[PDB]
Amino acid sequence: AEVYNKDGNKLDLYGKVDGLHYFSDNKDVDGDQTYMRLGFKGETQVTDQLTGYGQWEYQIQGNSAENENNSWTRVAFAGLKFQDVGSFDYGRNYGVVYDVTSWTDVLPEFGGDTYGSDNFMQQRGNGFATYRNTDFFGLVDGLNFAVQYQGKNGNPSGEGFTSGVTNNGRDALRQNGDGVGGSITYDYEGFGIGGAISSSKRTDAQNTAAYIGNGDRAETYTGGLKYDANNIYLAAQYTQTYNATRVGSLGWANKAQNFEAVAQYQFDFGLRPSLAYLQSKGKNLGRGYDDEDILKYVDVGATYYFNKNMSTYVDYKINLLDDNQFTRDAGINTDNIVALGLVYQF
Amino acid sequence: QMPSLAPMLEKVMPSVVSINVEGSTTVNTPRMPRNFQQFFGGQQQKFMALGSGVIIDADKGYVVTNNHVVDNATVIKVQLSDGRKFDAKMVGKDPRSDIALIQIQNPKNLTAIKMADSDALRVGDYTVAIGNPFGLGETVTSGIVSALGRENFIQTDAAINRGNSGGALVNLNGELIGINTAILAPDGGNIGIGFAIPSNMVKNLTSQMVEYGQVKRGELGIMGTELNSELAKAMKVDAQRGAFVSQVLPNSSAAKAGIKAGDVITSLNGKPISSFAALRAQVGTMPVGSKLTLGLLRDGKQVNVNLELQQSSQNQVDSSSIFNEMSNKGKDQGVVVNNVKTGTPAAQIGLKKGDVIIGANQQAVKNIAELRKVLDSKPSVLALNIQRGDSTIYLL
Amino acid sequence: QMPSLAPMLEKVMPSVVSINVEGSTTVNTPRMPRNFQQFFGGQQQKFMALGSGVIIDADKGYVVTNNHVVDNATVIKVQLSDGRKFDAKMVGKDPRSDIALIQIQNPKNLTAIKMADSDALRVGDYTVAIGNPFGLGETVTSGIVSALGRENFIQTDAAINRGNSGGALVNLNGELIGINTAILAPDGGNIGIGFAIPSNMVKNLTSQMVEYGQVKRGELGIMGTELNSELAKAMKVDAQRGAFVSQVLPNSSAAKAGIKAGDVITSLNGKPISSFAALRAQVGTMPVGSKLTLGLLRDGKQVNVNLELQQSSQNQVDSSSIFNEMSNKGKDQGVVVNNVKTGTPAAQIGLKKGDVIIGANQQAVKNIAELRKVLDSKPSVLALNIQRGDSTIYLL
Amino acid sequence: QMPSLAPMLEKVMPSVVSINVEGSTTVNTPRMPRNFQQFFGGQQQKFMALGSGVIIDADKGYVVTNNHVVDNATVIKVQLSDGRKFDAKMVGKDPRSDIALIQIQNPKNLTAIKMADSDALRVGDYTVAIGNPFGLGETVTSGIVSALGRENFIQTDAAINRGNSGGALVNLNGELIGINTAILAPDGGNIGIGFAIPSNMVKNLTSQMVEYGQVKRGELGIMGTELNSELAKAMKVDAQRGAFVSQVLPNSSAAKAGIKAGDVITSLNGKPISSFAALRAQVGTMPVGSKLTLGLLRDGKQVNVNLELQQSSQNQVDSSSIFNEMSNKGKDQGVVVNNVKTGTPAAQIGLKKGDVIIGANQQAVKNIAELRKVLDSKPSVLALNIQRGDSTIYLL
């Protein structure tokens, strides 16, 4: 909702409450999953060509008792945009690989989980410096590219570490050395085609015997396709990764091949059914694991839109992973899940 | 002039037919949208299959073919090499061998191939395969006998790169020596060379379908695999050198007589059993009602028992010329019906899960061959003298 | 001693040549950097191709080969089996059949193969293929006639796993029975078995290139596909069982005479047209200037018309022995030039988009065979008596 | 009746054996967990290999086979076609040709194939291959001589789609004409057609292993590649048309005599060297101690020198019937030991990096054939009269 628009400054205050419940034989995901998100997007006109902006988004879980608080910052960044040249922003933001993979992250509840948060340059993460050029100086409609740098996020401070520390340090599964990446997308009418590449130094804390997938750098290569017209949405992405994909709590995959596909239709009366397939196939994993499925599921669901502010959905994760030693060791969910959600948003 | 296989091919082709199957199956419901960068993990769906077959009885219009072609068929069409078209009905099938029998409805002037004696085959022997590789028609390819198994699957280099496992394997005299198959199940397509069931086995399996309704192959009703499987490890099995029992089948002889998942069979009638494989093949050299005592392993357990007809080879909507999954029961002790479905067209007719049918709508139905022999002669009044153990009702 | 194909191969090899093509093409400009985890979506680029060919006229040095090898050639070299090297020039090509003709420049002591009569081929007949599979040289492989189409593409198992569609298909007498082709266009490489154009068709298409400059095949000038395409759905087509017209070609007879995208042809001269396929093949059994009335479907539309030479088979820098895309126009009504380019070496010479050339630099040029017959005899003074409809200019 | 290859195959099969190798190798230590969406980038690991071989000396129990099968073997087993089992030991191997020799331990009643004269082969000639394609056993496939190289690798279409490069290539008389190989090193498996070493070369390489311990092939000891490599560009090489020297091997003749990475050899004994390929093959037509003067390029450098035995073909734990990597040194100037290992079982016996052995535990050991000829006759007392240049010690 735009709550302020005066003398060239605009402020949009937005959010949602998702009354949400999971049904699953897996009791670690089963039960109340209610949550809310809040955010703001602000923009200020500096000149006719130059605009400054900032965005912040926060998630607060609504499913805990009052003696605890489970909340986090999704994004927080400030930036400058110049008409027909580009933009730059810095902060917690999305990695440029997400420019392509976001195209299949459109499912009612699940999806978008061949990668995670704080996972090199694949999704949300800290310390992104992002440069973007839209429409190639305004001379090629629909063509966009981006180049991104990520600074090191290392070991926690004040915990007796003698190397690799940063002020905002964290556990090794969520660390990263310096990284660089890029994306190109082209959209003509309904069609879209895109590609992205990322390369991040891996830290010493990540390259210990306690984690599978030791390596100097984490690399990702992504291609994507999209069709979005005539009430039909189709998209697919394929990603090859090296020492970049987490294998639950075990560490990372030496190599992984990720694939996601989605098909959706929008009825006039407000119903939007969705069908999707995701898989992540790991190779040469180490410790005798050899080749294993990290993720494999079919997602069938539907959303009903009452209007732009109220909707309800059901999403059914038909989980094709089988319960074995590998998935047990990594703590990967192999059970089906049904989600039922009712969402108010502004 | 120059040598050619065309002269014998002209005496052979009239026996090779083309087969077009139309049928449906249960597929999962697609979940949308589709995300190709997201590796995940009921409705009938029509499909079309096509394959070759060989006329084996000109009078009865009996055509032998692969079970991977006619399986799940609703409609099976046949086209002779001269172009005449006919309809066909299932008479038998056996997924193990991947061999099936069909019958042309209303045959007129047909030619049957002569079957040669598989047992006289030798490796340097010349071979010729005939099939429909990519749908585009009837292709013949030549070669020799590569390996004579010694089950005696025949191995031959007269195959086809990337094509579907055709059908007839014929010698230089135009006689049938084997039916080419597909060992890449629920696929069709080869490993690099060709595998055929030998003509003598084809003759044998085929007659059974005719004179009984199905092939007399008893199953031990266990299901399981090797000692490498994730479950053999996830359950840590002591002394690994045998067949791992993942589960004992319901209402089975293994179940009835005694056995439970985990035990690893070590022998069968005194002889060592080092792999499910060895076992699956050994139990396949024993017709129903046979008795085979095997040694199990838990701490040191062993038993003796008698097996019944397998469940893989069964019948469906072809017993009653009408339309609607029975199979044979023990010796000539009627025809026992199995797992009924959801549409329930046959259950709706008073037929439960274990209903035998010794009454041929009036007479003796020791088997599906006989039963079907009656539901084809007198299609007027039908009263199925079924007795599922106790209840001896007479439905229409 | 022992049988061998070496004795006839020695009488055949001198007719098989190797072919090295050098040429360029237009490729898109690479966008950098390169991100292999980002599935996206003008400059000449040199490429090299290599294939086999067969000497078909020893005196004229006429070699038959695949169009997928010489297409876009700038330089075409030929090496005999004895090792002598020569240069060659394009004389003809026809992308449909994937067959092309070339001429060795300055032949000396050549041997030509004898062509056998394709029509006498039968399936069990023996076959031998000769080609250059992986570049490493001239490989011969043997087999038999697998399928005789019945266009009569010949099917044979004398192919090669993963290799490029070679060239000559010869019978046991060393006579040419077909030229092996590639049905995996703009690729080369096979589907699993071999496809050859029959020798009789090769003879026929080949003579046309000689005596006319190109093959007389008329096009209906429509372009489109089946009724499954995204456009047949995205545009919802009523009554689907025919050829979908995606577009009517410019300056075409379909265009001229009347027709517009959408209509689905249902028949051609009374006969049913159930697929673009059926149609594309039927229009290929009709030489230029022919008249074929077909039924369209919009609500119920139908017309009659006469087609002109196709645009696929055309000429370029080989008409004028010099260097620089014409083709024939109707019957012997001169040589009509088509789409000029950007470098404009020939446009620069006063030749527009629709300029005929009935004047053989002085004489009659009813066709490219004749025209080229003059730009080869008198390379001294050249004045092209061209008349693009009205303007009758005389450029040098 | 009908023709068949079975009659000669019965006279051939007793000479073809199966081979089961068991051995280990060094693999990298797996890093966990495993992330399949993360393209990355010491412990012995047992592996099993299996292949075919041909009995070439019935008395000595000499079997020829591929080096890609027995390489790194710890245990090599052989099973005759009649089913008798034996043990075998390495006697020789040569990675270039991918050919190896072994000896059945304790032969009894063996049959050896007759070797035919490779030089009399011609392209249309008939061919038959015998091998163990997928492990399932001994498969024979037939065909013809496709290409006669002219090193004379034989090319034949008697191969196998997706299978491992078998072994024997035999003519219609049952005589050995070539041993089938794998040109897809450290893989096994074919490119689409078959490549065999000719029987005459097999005879020649094989005798060397017997009468010397290894094959007399001298190496120039340089290592490098073409002028396209990233290093030829990343280092910008002037005048590119030759072999790029990426590195000069240590303790080599190229090293000793003079040469340094970068120089691009342009000739060898006056003749042009346009590719590493050309060179690698030319240096392979020269036995040890030979002298070959070649022209290098830096600004214009050229030298002359004499090469020594290559390091690819070497011995290990088969010289001393006991168990524990030597090779021959120059002419009959003893047996020079090379790079010792970490387990150090042989270094532990007083054997350094460059220790010759002219003393046959008492006598003359001009070579490994002789040396091994003694460590097999008198396995009682052993004192190795080794002298690594100066030190002339006598260890046990």
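Following Swiss-Prot, chain B shows residues 37-77, 105-213, 222-395, 401-472, kept in their order.
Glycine residues also receive a Cβ, built from the backbone N, Cα and C atoms like all the rest.
Quick look at what Swiss-Prot annotates:
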type	residues	note
BINDING	B:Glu58, B:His131, B:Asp161, B:234-236, B:252-256, B:291-295	substrate binding site
MUTAGEN	B:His131 to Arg	Loss of peptidase activity with no detectable changes in secondary structure
ACT_SITE	B:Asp161	active site, charge relay system
MUTAGEN	B:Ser236 to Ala	Loss of peptidase activity with no detectable changes in secondary structure
ACT_SITE	B:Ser236	active site, charge relay system
DOMAIN	B:280-371	domain 'PDZ 1'
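Locations of recorded Swiss-Prot features on the structure.
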| residue | record | DSSP (3 states) |
| --- | --- | --- |
| B:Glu58 | substrate binding site | strand |
| B:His131 | mutagenesis position | helix |
| B:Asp161 | substrate binding site | coil |
| B:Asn235 | substrate binding site | coil |
| B:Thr252 | substrate binding site | strand |
| B:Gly292 | substrate binding site | coil |
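For B:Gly292 (substrate binding site), the number of other Cβ atoms no farther than 10 Å from its own Cβ, over all displayed protein chains, is 23. With DSSP states grouped into helix (H, G, I), strand (E, B) and coil, the domain 'PDZ 1' (B:280-371) comes out at 23 helix, 21 strand, 48 coil. Counting every protein chain shown, 13 other Cβ atoms lie within 10 Å of the Cβ of B:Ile254 (substrate binding site).
Rounded to a whole number, the C-alpha distance linking B:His131 (mutagenesis position) with B:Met294 (substrate binding site) is 22 angstrom.
Sequence-distant contacts of B:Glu58 (substrate binding site), defined as residues of its own chain at least six apart whose C-beta falls under 8 angstroms from its C-beta, comprise B:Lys109, B:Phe110, B:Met111, B:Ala136, B:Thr137, B:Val138, B:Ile139, B:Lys140.
In terms of local Cβ density within 10 Å, B:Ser236 ranks first among the recorded positions B:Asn235, B:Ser236. When Cβ neighbours within 10 Å are tallied across all protein chains shown, the highest count among the binding-site residues B:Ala256, B:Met294 belongs to B:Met294. Taking a C-beta cut-off of under 8 angstroms and a sequence separation of 6 or more, B:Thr252 (substrate binding site) has the following same-chain neighbours: B:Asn129, B:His131, B:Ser160, B:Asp161, B:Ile162, B:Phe224, B:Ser236, B:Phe266, B:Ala267, B:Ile268.
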